[PDB]
Amino acid sequence: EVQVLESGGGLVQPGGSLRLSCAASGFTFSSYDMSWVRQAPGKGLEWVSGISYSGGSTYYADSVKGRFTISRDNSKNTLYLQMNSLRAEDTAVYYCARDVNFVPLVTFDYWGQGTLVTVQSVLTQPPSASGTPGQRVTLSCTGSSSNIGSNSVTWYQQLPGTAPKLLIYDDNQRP
Amino acid sequence: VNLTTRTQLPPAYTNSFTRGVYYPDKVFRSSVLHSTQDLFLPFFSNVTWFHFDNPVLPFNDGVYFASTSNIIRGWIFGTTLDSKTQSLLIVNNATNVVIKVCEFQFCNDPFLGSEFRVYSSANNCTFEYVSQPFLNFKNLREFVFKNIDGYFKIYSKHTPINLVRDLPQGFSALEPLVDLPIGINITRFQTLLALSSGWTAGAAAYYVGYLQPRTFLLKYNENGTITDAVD
Amino acid sequence: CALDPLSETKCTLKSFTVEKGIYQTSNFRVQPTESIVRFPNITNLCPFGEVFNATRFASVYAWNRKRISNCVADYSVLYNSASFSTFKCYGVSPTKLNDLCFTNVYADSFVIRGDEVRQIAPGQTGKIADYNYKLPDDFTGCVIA
Amino acid sequence: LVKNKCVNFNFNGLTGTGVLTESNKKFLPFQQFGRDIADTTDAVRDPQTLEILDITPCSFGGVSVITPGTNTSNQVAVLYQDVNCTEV
Ligand SMILES: *[C@@H]1O[C@H](CO)[C@@H](O)[C@H](O)[C@H]1NC(C)=O
Ligand SMILES: *[C@@H]1O[C@H](CO)[C@@H](O)[C@H](O)[C@H]1NC(C)=O
Ligand SMILES: *[C@@H]1O[C@H](CO)[C@@H](O)[C@H](O)[C@H]1NC(C)=O
Ligand SMILES: *[C@@H]1O[C@H](CO)[C@@H](O)[C@H](O)[C@H]1NC(C)=O
Ligand SMILES: *[C@@H]1O[C@H](CO)[C@@H](O)[C@H](O)[C@H]1NC(C)=O
């Protein structure tokens, strides 16, 4: 079991603060990078932030840059997102994803169940693709030389109403 | 094959009067009569007197060494050796003692002359130290080698003396010199001497006493040095 | 039995009238203001550079192995180093690495492919783990890529 | 290193509670602990700077109370046995 529970989501108001905490057990939480990812209700995944194995390097999405602080306490093996000066666009469901590999070849395998917090995408993946049983459907991501060309492409399959699931990592392999 | 010069010589014995007392621990005591049970060399004991003669010797419970021109260079502690098992080898060619628990290939003949041919080469080393040099007759160097808890500890003291045979009278406690976390078992040892087949030898005597689980009574003086002992 | 020195006397003698005299009520001891953990200044730092900062690493099939002992090693410097992209510790936790002691350390140094780094975890299979450098599932160590 | 304060020192593996004071005890260049006839740690050599400190057990003892008869008066004096005047 490499489960990662998460909590700290509830009704808040714009311009406030909220502490999200997710606890990871079953693996060396202090050796794997982790991240916070966000899914607006009925909208694609938006990666909030990410913190390294040591907690020294922190990365934030420019949509939330300068107002969210990602933190990691390895003693209790828990990881926090401190949301400050919230906006109306931040009402979503939050997951904390374990990063299998180092950056840049990020790989999110295990995801939290989802905390419902109430308060554009670089990769121009098609809005939808229709398939038929027994067909061979190619759904194609698209990015720049910095997104797709240089770093691994990982594919997540999110069933309706569940956490995302890793399908493809390092451009070729499967879990 | 050993040296071309192995004349027959019986293991002459002598009497270690009060020698072989070493500070059993790093504890300081002032004007105290401490009664500790540890491995000491028994008082007035029959210690073997080897004289160029270094036959293999057992290391059952640690052994006391008494060495009276820097002829001895070190010792070769082993159990099976022959590149089969690692062994402790110490070499002091010139004020340069080196500690190597390595998979040595030492040939029973520790040929030497300067010339060194004690062991062809050392492979699979686990510990390597390059510490400062540990080393009528003028200088008497007394050592105590002991194996507790895998730790290999050497107590030692170098004393200016005037003697030609046997061990001098008087009392001198062997200060701890260095502790080695070798962690390996040991039962046998050797010695190393400066003196390609017709090699001479130099005047050098070394005496081997055997530590036993004795109870002693050490007289730490005001300055903490052990000035006298009764077993 | 806690407000007056007299009350402690009334309480030790179990009487409400205390006769004239001196009574040993309780005992006191000045408490440790703090703790002073003190050790000898570091004297035998380990040269991680000899393996890490080495100018020429080894091929993964013929991976170098360097023995580390007779030494003190600060793994926190390595863990808190930004050069390392991967620091995966199995069987131990990197935060407690400085707390523990081992008989010896082995630095197994080699060069692999990026897509191949995930093959240096215990229980992994492939062409590096199965064929080049295998780690037991009962692994007590770390991997630094 | 703090001197003249009751502290929980942990010199190497040797731990203990007491007040540390600089001293004139002449430890031999290889000695770390100091001890007395009672086999109690008296002095320690500071591991990282070669100095000799005595471990005086912190001021401790009984707390006697000097009182006249309770019927006579409620006033009370306190005797902290074998301790210097520290905290009043
Ligand atoms: C040591 O043994 C030898 C040979 O038996 C003997 O002559 C000598 O008196 C003994 N000396 C001691 C110290 O017992
Ligand atoms: C090397 O020496 C060690 C000493 O413990 C021994 O266990 C081991 O079998 C030897 N062989 C190698 C190459 O490690
Ligand atoms: C301790 O050393 C001093 C010199 O510092 C010396 O005078 C004294 O005799 C020594 N101890 C004894 C035996 O009293
Ligand atoms: C390697 O060299 C860099 C140069 O900045 C240094 O910071 C680092 O500590 C070195 N690492 C090792 C393991 O020697
Ligand atoms: C140990 O470090 C201390 C503090 O810097 C210094 O005062 C002392 O001289 C050093 N001693 C050694 C063992 O080099």
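What you see of chain D is 533-620, where the numbers are those given in Swiss-Prot.
Per the header of the entry, the method used was electron microscopy, 3.1 Å.
The backbone N, Cα and C atoms fix where each Cβ goes, and this holds for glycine too.
Noted in Swiss-Prot for the protein shown:
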type: VARIANT; residues: D:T547 to K; note: In strain: Omicron/BA.1
type: VARIANT; residues: D:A570 to D; note: In strain: Alpha/B.1.1.7
type: VARIANT; residues: D:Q613 to H; note: In strain: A23.1
type: MUTAGEN; residues: D:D614 to G; note: Increase of pseudotyped VSV particle production ex vivo. Increase of viral load in hamster upper respiratory tract. Produces more infectious particles when cultured in primary human epithelial cells; increases replication and transmissibility in hamsters and ferrets
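A separation of roughly 22 Å, to the nearest angstrom, links the Cα atoms of D:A570 (variant position) and D:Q613 (variant position). Neighbour list (D:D614 (mutagenesis position), Cβ cut-off 8 Å, at least 6 residues apart, same chain): D:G593. In the three-state DSSP scheme, D:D614 (mutagenesis position) is classed as coil.
A coil conformation is recorded for D:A570 (variant position) in the three-state DSSP classification, outside any helix or strand. Between the C-alpha atoms of D:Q613 (variant position) and D:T547 (variant position), the distance comes to 27 Å. The Cβ of D:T547 (variant position) lies under 8 Å from the Cβ of D:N540, D:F541, each of these being in the same chain and 6 or more residues away along the sequence.
The Cβ of D:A570 (variant position) has 7 other Cβ atoms within 10 Å, all protein chains considered.
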